[PDB]
Amino acid sequence: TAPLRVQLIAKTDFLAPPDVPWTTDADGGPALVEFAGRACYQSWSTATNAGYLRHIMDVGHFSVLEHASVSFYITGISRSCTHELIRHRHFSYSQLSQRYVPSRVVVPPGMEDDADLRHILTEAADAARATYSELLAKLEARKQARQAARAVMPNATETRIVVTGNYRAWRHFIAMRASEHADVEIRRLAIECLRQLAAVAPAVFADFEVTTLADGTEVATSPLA
Amino acid sequence: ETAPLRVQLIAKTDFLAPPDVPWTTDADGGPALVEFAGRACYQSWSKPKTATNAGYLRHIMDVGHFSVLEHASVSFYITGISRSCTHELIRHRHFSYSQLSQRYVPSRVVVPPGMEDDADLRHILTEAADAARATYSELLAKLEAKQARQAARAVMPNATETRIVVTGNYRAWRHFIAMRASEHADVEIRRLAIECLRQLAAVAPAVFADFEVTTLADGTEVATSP
Amino acid sequence: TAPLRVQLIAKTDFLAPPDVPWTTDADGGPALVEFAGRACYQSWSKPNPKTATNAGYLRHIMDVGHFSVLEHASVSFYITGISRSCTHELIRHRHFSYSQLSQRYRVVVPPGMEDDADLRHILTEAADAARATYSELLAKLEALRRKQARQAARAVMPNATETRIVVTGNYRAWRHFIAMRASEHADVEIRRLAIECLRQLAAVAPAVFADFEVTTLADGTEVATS
Amino acid sequence: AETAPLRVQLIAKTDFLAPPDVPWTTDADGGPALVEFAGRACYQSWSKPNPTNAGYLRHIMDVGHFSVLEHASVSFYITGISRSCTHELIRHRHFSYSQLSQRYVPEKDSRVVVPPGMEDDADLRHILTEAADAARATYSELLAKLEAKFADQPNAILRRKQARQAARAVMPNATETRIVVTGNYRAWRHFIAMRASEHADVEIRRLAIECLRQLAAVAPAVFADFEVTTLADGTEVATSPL
Ligand SMILES: NC(=O)c1ccc[n+]([C@@H]2O[C@H](COP(=O)([O-])OP(=O)(O)OC[C@H]3O[C@@H](n4cnc5c(N)ncnc54)[C@H](OP(=O)(O)O)[C@@H]3O)[C@@H](O)[C@H]2O)c1
Ligand SMILES: NC(=O)c1ccc[n+]([C@@H]2O[C@H](COP(=O)([O-])OP(=O)(O)OC[C@H]3O[C@@H](n4cnc5c(N)ncnc54)[C@H](OP(=O)(O)O)[C@@H]3O)[C@@H](O)[C@H]2O)c1
Ligand SMILES: NC(=O)c1ccc[n+]([C@@H]2O[C@H](COP(=O)([O-])OP(=O)(O)OC[C@H]3O[C@@H](n4cnc5c(N)ncnc54)[C@H](OP(=O)(O)O)[C@@H]3O)[C@@H](O)[C@H]2O)c1
Ligand SMILES: NC(=O)c1ccc[n+]([C@@H]2O[C@H](COP(=O)([O-])OP(=O)(O)OC[C@H]3O[C@@H](n4cnc5c(N)ncnc54)[C@H](OP(=O)(O)O)[C@@H]3O)[C@@H](O)[C@H]2O)c1
Ligand SMILES: [K+]
Ligand SMILES: [K+]
Ligand SMILES: [K+]
Ligand SMILES: [K+]
């Protein structure tokens, strides 16, 4: 079995143009966003970065968020969870090839509780791999064949993925997938991205707050989204 | 228990020429709209080497004006496609999709193309699917003793049939075919691409007839365009 | 001078699949949209009375925020009597396809000036002078590839110069354009364009565009909001 | 009137933070290192046959896995670009833009961008700046008249904005604008392919050649396949076999 890991692997380096009479108390993506917004009116003379970013989002000028981007390397995510994930446009993805073969399985969050459920699951995964080898043997009598014999692998099979999005795309991913209407695995992932995103871009994600349900899981909601 | 691939064309363009523009052409529908949009850039309504619709469309493409193709679109309803093939399919930007919900439970499996002529493999596959389903019901019962179903769904194989409405403009279809109807493409997605092509060539020959379909010695078809 | 004209030139042609056990009291885009939404759950029999009409189903789709299903249907307009600066603001919207009157090829009067003959005459005279300048530059610049001259000479043409455009989008993209551009915060020319598109869209797809209400302001200009 | 030269400033690029737990290192940082990491993550190919970042990137290009290039991005602040050239630029999707507001009118004098084909001719340049001055004069005449005509209408703040919006109807194509443009490597490669060619008009061709210069510096392997050649007219073009 494999646990969810979300690692932040890239963010924006910001290099302020020396000839613009403007400065700010921020660096990186948060600084770039303010610069871009101010560029629209050449308003170089909401006087803190935080307050400027707060204002931008109140006034609904969200396109300025698109200039700054963040990438994560995500492991311990199920095939079915990634299928939901890649439905989002305005992200770029690089995913582990289906042709690749180590059985690593991701336990659904509702089942992580239980030894019997967990055992039923890994057993089923072992049975699938056994079938995979049987299908491959008879089939090859070659590289595409390998991919095609993975017809038998379960939804819970682990995959790994590099995801990159601008701040605007991340905020929409979190608004959609960290709600009660989303399944628990992608919601779990969405809350973990938000956590890491707030560490690098607090001002950008300040409007999201996390509510821990009685049900046990966490949800994220914003008045702007 | 096994579901064959079926691709059904469900939508295309209804073109309505504006009366106030001094132009007609030997075409209707999507191909007529594409010519209209191309002509709009220069107001070349009165049109002599590109004065037919098919000639005009070929020229647009020869000269690399592919954005004019974006105005016309086609939708398919696709059944008998594996969950795993659809995962490859939805990596394509510039399409719109509506997919059979994860939370749907009929067991129906799609046979990988290279396993279709093999009775032994067909049987190993369908028995596998029966075992996964048995396991689904065992997990689900024990889990209850929406979320429970989402959790039990963890054991369902990649070969499980899904169903999808896919909508794309001609430019998007042309790129999908180029990419997915080649040698290097996975067999299930390649078969889908050649089926889509066949039907697209039927409704809009001037846009899609530049694709040459050839059979490989292995039995599968490939499409290539100059 | 050139007045605004918006002509609907293309819309979706829907072909229901005969092998699917479903009909609806609509056709074209609204029918395609309903089919796509229903395909997600295979809800072909229409068990719910509230959504057993096309309008009812579409209303529910949007209440429930399933806006991605609107992406399947599209509408194209041909737009004339639109200034260069207004089209610049239009083409900022992504998820649209455009074909615009070429740069290698009449003024539109600002709506707040339309009733004032003195103001209109100041503008047309300025446009006349600019056009004189363009001719003087064009001649001096020429003194095939000698279309480099026209590219350079256009430097003097004003914002108010008319352009022409074919715009295609799906219903989801149109709804967003209207919501952003039909509000008071947008300048009057793009707002006027958004309201006219809304009118024509609500005529073809009422259930999809009904929630937009058009109100009039104190200057005799219109706004729309959902 | 005053004339603005083209200035393209790189204001942002990718910062790459290697995950400590992955058994891999490379001889690069930033965007190029991220692209390699993402390409290797597809196959978990952390260890090498053995005996460079630039070699891996060429491999990625040569196998046509261009989607891996989408992970790294660069942003430029561009000034001294005409409103017409920016109209052409923003047609490109897969970029994000923030542009000087259509409203903005420079307080001190008109700023215009001379078409490159006119750069070497004092008479042509004078006709253009004279035209630009006459448009500004018309602008101020229209604005004052509009503000007068709107004197009794409600919301005087709104009326000022609307007066400005209508009056700018006369401003020419050559008017200077400024823009922040952000794209991933894949989007930049296509912008260069399309706009650094013979077909492209000279003002946008100039811009694309300059973006290329600065892109080639930050990521040489990603942009190496483009070759710049000068035409008989003294103008540069970039082509790639890819
Ligand atoms: N191991 C895996 O399973 C794996 C992992 C990662 C990626 N992938 C691949 O990713 C592919 C997606 O297909 P595709 O990208 O060729 O075509 P696509 O998504 O259909 O998009 C068509 C074209 O639009 C452009 N484009 C789309 N999104 C862009 C973006 N975000 N930034 C810059 N340009 C963008 C590219 O054009 P131009 O470059 O010509 O301008 C692209 O060729 C799949 O075929 C899949 O094979 C696979
Ligand atoms: N079985 C199912 O439950 C099922 C089936 C199919 C799809 N889906 C849903 O599809 C969703 C994908 O997310 P999403 O589309 O909200 O956000 P998204 O893909 O992350 O895209 C972000 C935004 O870009 C705009 N957009 C993207 N592509 C567009 C297009 N082709 N035409 C017009 N506008 C476009 C929309 O903005 P605006 O509209 O605000 O302008 C959208 O909200 C998932 O949330 C998933 O739940 C579910
Ligand atoms: N007369 C005029 O002034 C005029 C009028 C209209 C348009 N245009 C032209 O339109 C061009 C836009 O550039 P471009 O589209 O080639 O590159 P682009 O916008 O930079 O997009 C890059 C690639 O993404 C794909 N793509 C983007 N949006 C798409 C969509 N809606 N549907 C299908 N594919 C899409 C295409 O790839 P693939 O096809 O390879 O899959 C395209 O080559 C401008 O360069 C301009 O010259 C000019
Ligand atoms: N000086 C100026 O006034 C100035 C300068 C530059 C730009 N702009 C603005 O840029 C605007 C463009 O409109 P728009 O972006 O609202 O809608 P859009 O281009 O029509 O696209 C529709 C939706 O798709 C999503 N989207 C599109 N491209 C995206 C991307 N690259 N990254 C992440 N998400 C993306 C956003 O949805 P979600 O956030 O809901 O997910 C957006 O609301 C214009 O309205 C203009 O006001 C203004
Ligand atoms: K977004
Ligand atoms: K495409
Ligand atoms: K949209
Ligand atoms: K691109």
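The numbering of chain C matches Swiss-Prot: 4-108, 115-152, 162-244, in order.
The deposited model was determined using X-ray crystallography, 2.1 Å.
Any Cβ shown, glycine's included, is placed from N, Cα and C.
Pulled from Swiss-Prot:
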type	residues	note
ACT_SITE	C:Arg199	active site, involved in ionization of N3 of dUMP, leading to its activation
BINDING	C:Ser71, C:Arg95, C:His96, C:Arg97, C:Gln103, C:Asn188, C:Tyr189, C:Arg190, C:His194	FAD binding site
BINDING	C:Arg87, C:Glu92, C:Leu93, C:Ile94, C:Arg95, C:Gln103, C:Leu104, C:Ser105, C:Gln106, C:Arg107, C:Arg172, C:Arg199	dUMP binding site
MUTAGEN	C:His69 to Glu	Loss of catalytic activity since it is not able to complement an E.coli thyA deletion mutant
MUTAGEN	C:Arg95 to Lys	Still able to complement an E.coli thyA deletion mutant
MUTAGEN	C:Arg95 to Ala or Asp	Loss of catalytic activity since it is not able to complement an E.coli thyA deletion mutant
MUTAGEN	C:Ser105 to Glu	Loss of catalytic activity since it is not able to complement an E.coli thyA deletion mutant
MUTAGEN	C:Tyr108 to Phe	Still able to complement an E.coli thyA deletion mutant
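Positions of Swiss-Prot features highlighted on the structure.
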residue	record	Cβ contacts under 8 Å, 6 or more apart
C:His69	mutagenesis position	C:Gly40
C:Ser71	FAD binding site	C:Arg190
C:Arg87	dUMP binding site	C:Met175, C:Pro176, C:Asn177, C:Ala178, C:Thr179, C:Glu180, C:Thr181
C:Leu93	dUMP binding site	C:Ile85, C:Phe99, C:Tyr101, C:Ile183, C:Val185, C:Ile208, C:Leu211
C:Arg95	mutagenesis position	none
C:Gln103	FAD binding site	C:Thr90, C:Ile94, C:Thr181, C:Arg182, C:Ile183, C:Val184
C:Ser105	mutagenesis position	none
C:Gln106	dUMP binding site	C:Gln169, C:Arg172
C:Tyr189	FAD binding site	C:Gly32, C:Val36, C:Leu73, C:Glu74, C:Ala76, C:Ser77, C:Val78, C:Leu219, C:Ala223, C:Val226
C:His194	FAD binding site	C:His96, C:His98
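Gap check: C:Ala152 and C:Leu162 flank 9 missing residues, and their CA atoms are separated by 14 Å. Cβ packing within 10 Å was compared across the recorded positions C:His96, C:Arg172, C:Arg199, and the lowest neighbour count falls to C:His96. Candidate recorded positions: C:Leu104, C:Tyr108. Fewest other C-beta atoms within 10 angstroms, C:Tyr108. Unmodelled segment: 6 residues between C:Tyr108 and C:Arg115, spanning 13 Å (Cα to Cα, whole number). Using a CB-CB cutoff of under 8 Å against chain B, the recorded positions that qualify from C:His96, C:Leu104, C:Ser105, C:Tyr189, C:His194, C:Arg199 are C:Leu104, C:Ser105. In three-state terms derived from DSSP, C:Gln103 (FAD binding site) belongs to an extended strand segment. For ligand 6, there are no nearby recorded positions; that is, of C:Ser71, C:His96, C:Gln103, C:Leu104, C:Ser105, C:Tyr108, none has a C-beta under 6 Å from one of its atoms. Filtering the recorded positions C:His69, C:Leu93, C:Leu104, C:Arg199 for a Cβ under 8 angstroms from any Cβ of chain D leaves an empty list. On the backbone, the CA of C:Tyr108 (mutagenesis position) and the CA of the residue listed as 'active site, involved in ionization of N3 of dUMP, leading to its activation' stand 28 Å apart.
According to DSSP, C:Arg95 (mutagenesis position) is assigned to coil rather than to any helix or strand. The 6 Å Cβ screen around ligand 7 retains C:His194 from the recorded positions C:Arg87, C:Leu104, C:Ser105, C:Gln106, C:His194, C:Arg199, ordered by sequence position.
For ligand 4, the recorded positions lying close by, meaning a CB under 6 A from one of its atoms, are C:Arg95, C:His194; the full candidate list was C:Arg95, C:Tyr108, C:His194.
In the vicinity of ligand 2, defined as a Cβ distance under 6 Å, none of the recorded positions C:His69, C:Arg87, C:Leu93, C:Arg95, C:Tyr108, C:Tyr189 are placed.
Geometry remark: C:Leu104 (dUMP binding site) versus C:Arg199 (active site, involved in ionization of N3 of dUMP, leading to its activation), CA distance 22 Å. Among the recorded positions C:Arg95, C:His96, C:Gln103, C:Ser105, C:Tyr189, the residues whose Cβ lies under 6 Å from any atom of ligand 3 are, in sequence order, C:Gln103, C:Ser105. DSSP assigns C:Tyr108 (mutagenesis position) to coil in the three-state reduction, placing it in neither a helix nor a strand.
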